[PDB]
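To start, the structure under review is shown below, and the notes come after it.
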Amino acid sequence: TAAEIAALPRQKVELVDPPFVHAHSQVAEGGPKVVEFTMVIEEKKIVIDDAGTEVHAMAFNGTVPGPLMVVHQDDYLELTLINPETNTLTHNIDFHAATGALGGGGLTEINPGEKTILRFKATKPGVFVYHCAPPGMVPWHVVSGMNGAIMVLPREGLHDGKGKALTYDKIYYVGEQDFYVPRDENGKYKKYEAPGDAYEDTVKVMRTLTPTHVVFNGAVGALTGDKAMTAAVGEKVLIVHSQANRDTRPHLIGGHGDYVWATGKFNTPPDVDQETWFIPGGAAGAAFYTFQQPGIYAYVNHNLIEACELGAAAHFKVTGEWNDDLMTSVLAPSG
Amino acid sequence: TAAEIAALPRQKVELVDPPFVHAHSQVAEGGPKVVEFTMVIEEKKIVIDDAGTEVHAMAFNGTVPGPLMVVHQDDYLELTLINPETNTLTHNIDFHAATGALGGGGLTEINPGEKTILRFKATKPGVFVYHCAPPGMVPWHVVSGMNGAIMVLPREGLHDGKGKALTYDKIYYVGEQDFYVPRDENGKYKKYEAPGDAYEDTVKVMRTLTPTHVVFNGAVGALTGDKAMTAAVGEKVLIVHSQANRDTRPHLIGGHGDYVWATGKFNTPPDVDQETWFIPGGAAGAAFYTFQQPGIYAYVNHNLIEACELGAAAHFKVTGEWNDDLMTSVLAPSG
Amino acid sequence: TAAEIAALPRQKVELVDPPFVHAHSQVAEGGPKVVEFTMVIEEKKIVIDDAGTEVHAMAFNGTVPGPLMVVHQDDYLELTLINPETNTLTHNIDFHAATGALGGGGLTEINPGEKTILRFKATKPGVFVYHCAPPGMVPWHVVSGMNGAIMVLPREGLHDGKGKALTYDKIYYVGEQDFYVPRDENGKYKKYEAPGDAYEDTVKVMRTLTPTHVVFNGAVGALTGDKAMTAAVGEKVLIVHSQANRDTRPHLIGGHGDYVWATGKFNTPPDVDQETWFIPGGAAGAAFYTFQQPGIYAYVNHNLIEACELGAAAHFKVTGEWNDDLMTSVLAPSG
Ligand SMILES: [Cu+2]
Ligand SMILES: [Cu+2]
Ligand SMILES: [Cu+2]
Ligand SMILES: [Cu+2]
Ligand SMILES: [Cu+2]
Ligand SMILES: [Cu+2]
């Protein structure tokens, strides 16, 4: 009822940049809450590869992907979305988790200099994409990086197909972005003064359905080297993966997805013992794995051209003790 | 036996043009029936976009997609298929729902001026693609629009994964078509005086595996404006979706798939609470949704380039009262 | 322990060429074993189409795909991998079935003239891709044919979703391969006299994400005509299908997938009554079907351009008596 909603507790949360995730509890603390987030939209030039290739990103909270928001089923998510006067374009937000008004898009169209506050009830548990979607320019905003995900945890937290609690020690959010960067006749990537300048050239590339780059966390190598994700043997990790526009097929090289909600929806029982899972464009999925071996793992989109040539590869650096039962080199490489 | 089959009641059905579906009962009335359908194939020029782009379509019942035929499990589907002498090509039909002879393809090869009658037992419940498949010319016929779907309902109607009856108030059939239209050196679509004139140029485009157009009900915007699908708050709608040649990833913008038979087969428990489902090329799927919010919804292939640039977008106009518990604008776009 | 493993029975298994599979028991013979395989890597020219197009194949056991290795859950797979001096490249192996060191890749890097012996515990039941993945050269080896699959059977054989036993009479392994063959200025496929000579040209084609050829068992027609797979009405057949780099959507034309482990993993219950299933790039899947009709069946990737234009089509030739209840030509094609 009116009073019931009015009387619910309100709680502000500080966001953190992907692949890290803000403070949350797996089991819901008490009854339904109105969980409050604020994101400022930033239009800005980003460098997406080691050749200095530039995109005019359109970035929720200044990042590609935008940050993971975490709430529980039947909480309310209340987003203040801010479009500073320094931006050039109108923006909005479509939460796939939400019901009504084009996911919120119809209620959140903000010009530069405007802000809005949207509340919705998170009625369905799962990981879900969100993305900007201005009428008439939807894909251009999405493929300029204006997308992220949220997670709506069951109130009792995660469970396997038998209702046994699944509790992660850490969580990472990998947002995968297909970029479409115009090139000149000499094959060199083009640069533009303002976002709108690139519109016509970019749509032409979009229509080929062939990304120039496919990247995690906004750039080639963003989650490799000193920025590899980490775990220890014995540690239970949840990996949330989203792709707002194009299919992907995540794979943990050297590992598995012990439980994978490939559709991203927690009331759909997870697949198990997965090698390579599939997330369609416009969706998020989640994989749960318990690390068994130390070492460097690669986490990839298993179209290995996309992974190795186009940028869709991350690493995990895992500490701990080798398990010779699971794997051993009986004879090391030799003549 | 032939004698028992001959003793079964016949029902002659009048097909209707997609996205509408001929009158049927969700729960089968009586025992197995021989359900009779007739379709005339029409080779016809169709306009697929607002610019006036033309395709020489090959159209079951004169429409792209072909109409949805509805029977119950263990009914027999008896199709009279006619290839009028005004056509120039040989045609046939492959029913994915059928068992033997290349889905019926082997038994239904008809030249212009010929007809045939094929009967098959609908032994498996689900939605299934049908399409033309003439030896040596299979993809050309299919991507010229010569495909549709059937639905084989369980005799006891639909149920969810857990024995709850699911009874829809209305059903729509969205057929999605990838088209491969040749262009001139100035990037303008080519027209051909005869279907044959288009062939070589079309196979070249087909080889790029990149359609020029991806459309619902035969054309860009075919299911928008005054041809939008309709519903009301509280109404239960089944959306059957097919793609005979190429993957798709349906999404109801502002909604969900409450129950999605993503593989299209009713003995495979549906996924639930879906944001974006996946239907592989050569299959049909179905989603069941109860509308909770009024207004415009877009229904899209959620590669948003395919939706917004290439044509794969439809609308639903939904009447009724707004639910502020589910979503509200706390603060409308403001300075 | 190492001692306990050293004390387990060793079995030497002899590999057979796809699509055939080496002798095995569906239900496990005795307790865990160390199952021993040996494969020599062969770099050779293969001809992949009727125009005499050549690929520099990198072939496990001299075939594309490499052979299917069959073990049971909690057996040990011990592979001796040999890289002869007649080869020019460094190679390794990543088993998606294995846990640690990039699936074995980190421990199996062998130059020509070298060999290695890897052992891993097959802890998860299912069909799983394996492939070469040399640092810095991963997609190039994979798309040159350096991949296959293994099957790790549940010790008690296959069951359906309800633990009812599923026993096949025949098993076939179909390896699907996307090839990226460079062309000259006139659209002719290029030939090279060393694998390395083709590298740069191939990388350029790979980056289009558009294969020039998509084939089964290494070439157009490799599993059609005389080389059709065979079955009889009433026989239960398991069809294993893998694709190491790119999505596929298998379909048995005239048939179905009665049970389909679309993810390839046996602890994930199978989909049923399938028309067309989906296997993401980097994975294997398996379909079980009981033939009910005799004749030619086509088994395809149901992107029909990929099947009929690019080469992704096989045949089954099935003996037996026609079932007129299932399907009958009521009226044969007639004027
Ligand atoms: Cu935007
Ligand atoms: Cu969306
Ligand atoms: Cu036809
Ligand atoms: Cu088909
Ligand atoms: Cu290799
Ligand atoms: Cu791999």
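We number chain C the same way Swiss-Prot does; the residues here are 41-375, in that order.
For all residues, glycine too, the Cβ spot is worked out from N, Cα and C.
According to Swiss-Prot, the features are:
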type    : residues                               : note
BINDING : C:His131, C:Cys172, C:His181, C:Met186 : Cu cation 1 binding site
BINDING : C:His136, C:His171, C:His342           : Cu cation 2 binding site
MUTAGEN : C:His171 to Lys                        : Loses nitrite-reducing activity
MUTAGEN : C:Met186 to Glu                        : Contains only a type II copper atom and fails to catalyze the reduction of nitrite
Seminar exercise, completed: Across all protein chains shown, the one of the recorded positions C:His171, C:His181 with the most other Cβ atoms within 10 Å of its Cβ is C:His171
Exercise. For chain A, which of the recorded positions C:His131, C:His136, C:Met186, C:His342 fall under 8 Å by Cβ?
Worked result: C:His136
Seminar exercise, completed: Integer Å value for the Cα distance linking C:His342 (Cu cation 2 binding site) with C:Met186 (mutagenesis position) is 24
Problem set entry | Residue pair C:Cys172 (Cu cation 1 binding site), C:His136 (Cu cation 2 binding site) - Cα distance, angstrom, rounded | 11
Problem set entry | Under 8 Å by Cβ from C:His131 (Cu cation 1 binding site), same chain, sequence gap 6 or more | C:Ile81, C:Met98, C:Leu121, C:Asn123, C:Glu149, C:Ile150, C:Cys172, C:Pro174, C:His181, C:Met186
For this session: Look up C:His342 (Cu cation 2 binding site) in the DSSP assignment and report helix, strand or coil.
Result: coil
For this session: Could you check the recorded positions C:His131, C:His171, C:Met186, C:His342 and tell me which sit with their Cβ under 8 Å of a chain B Cβ?
Result: C:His342
Exercise. Within 8 Å of the centroid of the Cβ atoms of C:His131, C:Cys172, C:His181, C:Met186, which other residues of that chain place their own Cβ, given that this set defines the recorded Cu cation 1 site?
Worked result: C:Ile81, C:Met98, C:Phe100, C:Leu129, C:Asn132, C:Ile133, C:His171, C:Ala173, C:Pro174, C:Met177, C:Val182, C:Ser184, C:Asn187
For this session: Using Cβ-Cβ distances, find the residues under 8 Å from C:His136 (Cu cation 2 binding site) that belong to the same chain and are at least 6 apart in sequence, listing them in sequence order.
Result: C:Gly143, C:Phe168, C:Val169, C:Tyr170, C:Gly322, C:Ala323
Seminar exercise, completed: The correct three-state DSSP answer for C:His171 (mutagenesis position) is strand
Exercise. Secondary structure at C:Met186 (mutagenesis position) (DSSP, helix/strand/coil)?
Worked result: coil
For this session: Quick one: of the recorded positions C:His136, C:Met186, C:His342, flag those whose CB is under 6 Å from ligand 5, and say none if nothing qualifies.
Result: C:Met186
